[PDB]
Amino acid sequence: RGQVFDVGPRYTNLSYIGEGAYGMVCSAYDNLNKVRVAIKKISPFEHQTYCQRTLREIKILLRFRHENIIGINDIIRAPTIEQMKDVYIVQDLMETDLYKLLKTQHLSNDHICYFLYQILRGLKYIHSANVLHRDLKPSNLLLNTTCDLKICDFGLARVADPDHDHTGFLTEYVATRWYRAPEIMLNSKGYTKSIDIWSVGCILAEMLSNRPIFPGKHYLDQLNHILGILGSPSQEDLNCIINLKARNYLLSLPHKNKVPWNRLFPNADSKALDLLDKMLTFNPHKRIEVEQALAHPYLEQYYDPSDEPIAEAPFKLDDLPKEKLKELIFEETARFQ
Ligand SMILES: CC(=O)c1ccc(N2CCN(C(=O)CN3CC[C@@H](C(=O)Nc4ccc(O)c(Cl)c4)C3)CC2)cc1
């Protein structure tokens, strides 16, 4: 679109797909490996934050190999650090994403069940590598005509760090508001695996009704949408809240009873709602883990631990200047030259 998309000599015949904060994505013909691929142009080097998100996307996707996780097939950039101003990331081309599908189609239970299984199968692999995605939502679940589902966008991913998850009440957060677990607003930095399970619970709810379950209009409104459905937290859950300010705030609220899942989703499968309840558990310590979710009765037709692979070894940037991050991005993309 009169921007500049220099991907030769391997890729030709471009067509605009979309754009966002990250940059722009087109489809293109891989003249060396038969078919059309997706190529995204990233221009991150003027700011540390954009460099961090780019290095995470690249380092992680290059180390992962899983059917339900988008791969990186190739990376195009200049031959020297001085001339490198953009980076083009080549990935398998997908037809749509769950966000776009839910705007035009109501899904049958058997589609919801199969898509949920794939999300959880990919998430099992991510979590087995000690990685957190931290921004799961419908637009980050890519889909094709044969209903294959691939998780994308690891720009906000982190290595899990439960010992350093604690933070103060109403601490700012970057990931997508509607998919934030309640603890993000109360006492958590989103450094435990439970953060992702909550987001998957939101996605399941959204597949059941074609509407976001907790559409907060702003930061604090997100927690009151969550409490408006889950109802007031139990005494046990309040005494696990850590922060004086978070405890005081929850104790100051009028009592609110839980809205039954069968009243929000009167046409849903009862086993889907039992699993939804366990993913949307207020206390992250009581929230179901990915392996338990895969073993839940709702997914019994697909559950097969021998066909739900894990990573061969776990993964083991904050305040690193943009210049150092550019050098690391250069080194990480060297294998494709
Ligand atoms: C603000 C700013 O300058 C900025 C700069 C960088 C930045 N990063 C975010 C994380 N990165 C990504 O590339 C994430 N991508 C972007 C697009 C999405 C994706 O994978 N789509 C996709 C893939 C295959 C397909 O077949 C199809 Cl149809 C679509 C996730 C790195 C860059 C964020 C922000």
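Residue numbering for chain A follows Swiss-Prot; the residues present correspond to positions 13-328, 333-353, in that order.
Looking at the header, which is where the method is noted, we find X-ray crystallography, 1.6 Å.
Any Cβ shown, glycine's included, is placed from N, Cα and C.
Annotated features, as they stand in Swiss-Prot:
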- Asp147: active site, proton acceptor (ACT_SITE)
- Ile29, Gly30, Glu31, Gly32, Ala33, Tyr34, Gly35, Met36, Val37, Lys52: ATP binding site (BINDING)
- 23-311: domain 'Protein kinase' (DOMAIN)
- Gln117 to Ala: Reduced affinity for DCC. Strongly reduced affinity for DCC; when associated with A-123 (MUTAGEN)
- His123 to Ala: Reduced affinity for DCC. Strongly reduced affinity for DCC; when associated with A-117 (MUTAGEN)
- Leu155 to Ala: Reduced affinity for DCC (MUTAGEN)
Contacting recorded positions for ligand 1, chosen from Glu31, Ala33, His123, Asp147 when the Cβ sits under 6 angstroms of any of its atoms: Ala33
Across 4 unmodelled residues, the distance in Å between the CA atoms of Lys328 and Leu333: 13
Using Cα positions only, nearest of the recorded positions to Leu155 (mutagenesis position) (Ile29, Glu31, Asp147): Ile29
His123 (mutagenesis position) - helix vs strand vs coil (DSSP): helix
Fewest other Cβ within 10 angstroms of its own Cβ, chosen from the recorded positions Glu31, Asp147: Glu31
Euclidean distance between Cα atoms of the residue listed as 'active site, proton acceptor' and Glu31 (ATP binding site), Å: 18
Farthest-apart CA atoms of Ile29, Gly30, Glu31, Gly32, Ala33, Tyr34, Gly35, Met36, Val37, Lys52, residues recorded for ATP, distance in Å: 14
Cα proximity to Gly35 (ATP binding site), best match among recorded positions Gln117, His123, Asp147: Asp147
Residue from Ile29, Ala33, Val37, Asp147 whose C-alpha is spatially nearest that of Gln117 (mutagenesis position), among the recorded positions: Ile29
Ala33 (ATP binding site), number of other Cβ atoms within 10 Å: 7
Residues flanking the ATP site, with Cβ no more than 8 Å from the Cβ centroid of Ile29, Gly30, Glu31, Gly32, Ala33, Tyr34, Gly35, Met36, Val37, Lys52 and excluding those residues themselves: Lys53
Sparsest-packed of the listed recorded positions (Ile29, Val37, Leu155) - C-beta count within 10 angstroms: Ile29
